[PDB]
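Encoded as structure tokens, the structure appears first; notes follow it.
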Amino acid sequence: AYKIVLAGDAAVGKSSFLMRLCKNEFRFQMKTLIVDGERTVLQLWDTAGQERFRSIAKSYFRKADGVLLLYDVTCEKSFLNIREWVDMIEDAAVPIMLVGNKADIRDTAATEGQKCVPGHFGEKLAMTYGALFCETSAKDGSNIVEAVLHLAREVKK
Amino acid sequence: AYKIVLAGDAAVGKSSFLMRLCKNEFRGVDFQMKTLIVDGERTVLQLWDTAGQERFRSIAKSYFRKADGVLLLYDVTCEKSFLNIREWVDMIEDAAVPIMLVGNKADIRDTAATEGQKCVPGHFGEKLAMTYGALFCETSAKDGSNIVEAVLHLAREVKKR
Ligand SMILES: Nc1nc2c(ncn2[C@@H]2O[C@H](COP(=O)(O)OP(=O)(O)O)[C@@H](O)[C@H]2O)c(=O)[nH]1
Ligand SMILES: Nc1nc2c(ncn2[C@@H]2O[C@H](COP(=O)(O)OP(=O)(O)O)[C@@H](O)[C@H]2O)c(=O)[nH]1
């Protein structure tokens, strides 16, 4: 099994991402992917409930084969804090997949004149880090399985 | 595209350097594509900086490993930023690459010296660059002095590897 860690600030949607991926619903865990030819099993750890414990995050990053690092496209601070998480991963570690989650609210946010992190900011930040990038919605399921497959393919190298 | 990172202490003028270079103006991650003519040929640069991330040593190192070259800035009117050049060079040499040492804000040297404030003379900048085998240049993001020239000098050394 490949050990995959979900990290990012509280309230970015880590628990929701896992439930959508594993149980297909919105309100460690095991996940079998078919990646290219092969059956590929993931063991999925998350830092939800424990985000403030740097030592726990760091320990997870040490045992990780790969990291899914979420921010929330509607929460600017969660995107600013990506630097805090990546520094911890670079020190303790591994493929990183940067995920702009909650992409489904962007239209609502935009309509009501509220600020969202544009996707190209995430693409560019991810590029500087040598990280993959993906926008997802744990709510409507969009890109959820695809983000994890893109990470798994990079881990299998 | 050659990958070029700007580094150095906060407030040395990394953003201002990039904005002057890429947009010819002075007023997420700073990230710009820039085409230069180096000798005969078109040469594409992928440029970013460590503004907002200076205190993250693991990220800095990751950036220095990924760079084809570094523009490393200090502020000629701020001695501490110059002394810290030695910390930055250690990280760059530990990580990996051509370095261009840039003494930025050269336009303020007269204002500093008029007001009794200490500045780093270019001779000291050149001497530190020679210690490390780095290129050296003084620049001003504010008035545009030597900004493109610095980058071209680095790009030539990067193409030579
Ligand atoms: N609209 C929307 N809400 C989401 C999404 N993902 C999570 N949420 C909501 O964001 C809040 C925080 O989500 P949660 O999964 O608990 O985040 P965690 O703290 O990172 O584990 C909850 O109210 C979720 O319903 C998403 O993709 N879209
Ligand atoms: N006078 C002068 N000021 C500059 C120059 N470059 C940057 N600054 C100013 O110094 C401050 C820090 O610059 P900034 O680009 O944000 O530096 P950074 O933290 O390294 O990215 C800003 O207020 C700039 O306007 C320069 O060449 N001359």
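Residues 541-567, 578-643, 647-710, in that order, are what chain A shows, numbered as in Swiss-Prot.
Structure method, as recorded: X-ray crystallography, 2.2 Å.
Backbone N, Cα and C atoms are what each Cβ position is placed from, and that goes for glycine too.
Annotated GTP binding site per Swiss-Prot: A:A551, A:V552, A:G553, A:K554, A:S555, A:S556, A:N654, A:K655, A:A656, A:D657, A:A691, A:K692, in sequence order. Proximity of A:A656 (GTP binding site) to non-local residues of its own chain (separation of 6 or more, Cβ distance below 8 Å) is seen for A:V623, A:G672, A:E688, A:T689, A:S690, A:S695, A:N696, given in sequence order. Classification of A:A656 (GTP binding site) by DSSP places it within a helix.
Shown in sequence order, A:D596, A:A598 are the residues of the chain, 6+ apart in sequence, with a C-beta less than 8 angstroms from the C-beta of A:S555 (mutagenesis position). Quoted from Swiss-Prot, the note on mutagenesis experiment A:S555 to N is: Impairs nucleotide binding and perinuclear localization.
Every protein chain shown contributes to the tally, and the Cβ of A:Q600 (mutagenesis position) ends up with 13 other Cβ atoms within 10 Å. Looking at Swiss-Prot, the entry for mutagenesis of A:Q600 to L says: Favors GTP association.
Here A:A691 (GTP binding site) comes close to A:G553, A:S556, A:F557, A:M559, A:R560, A:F566, A:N654, A:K655, A:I697: these same-chain residues lie at least six apart in sequence, with C-beta atoms under 8 angstroms from its C-beta. A:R567 and A:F578 flank a stretch of 10 residues with no modelled atoms, and their CA atoms are separated by 20 Å.
When the recorded positions A:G553, A:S555, A:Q600 are checked against ligand 1, A:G553, A:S555 have a Cβ within less than 6 Å of one of its atoms. Every protein chain considered, the tally of other Cβ atoms within 10 Å of the Cβ of A:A551 (GTP binding site) stands at 14.
Rounded to a whole value, the Cα-Cα separation of A:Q600 (mutagenesis position) and A:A551 (GTP binding site) is 12 Å.
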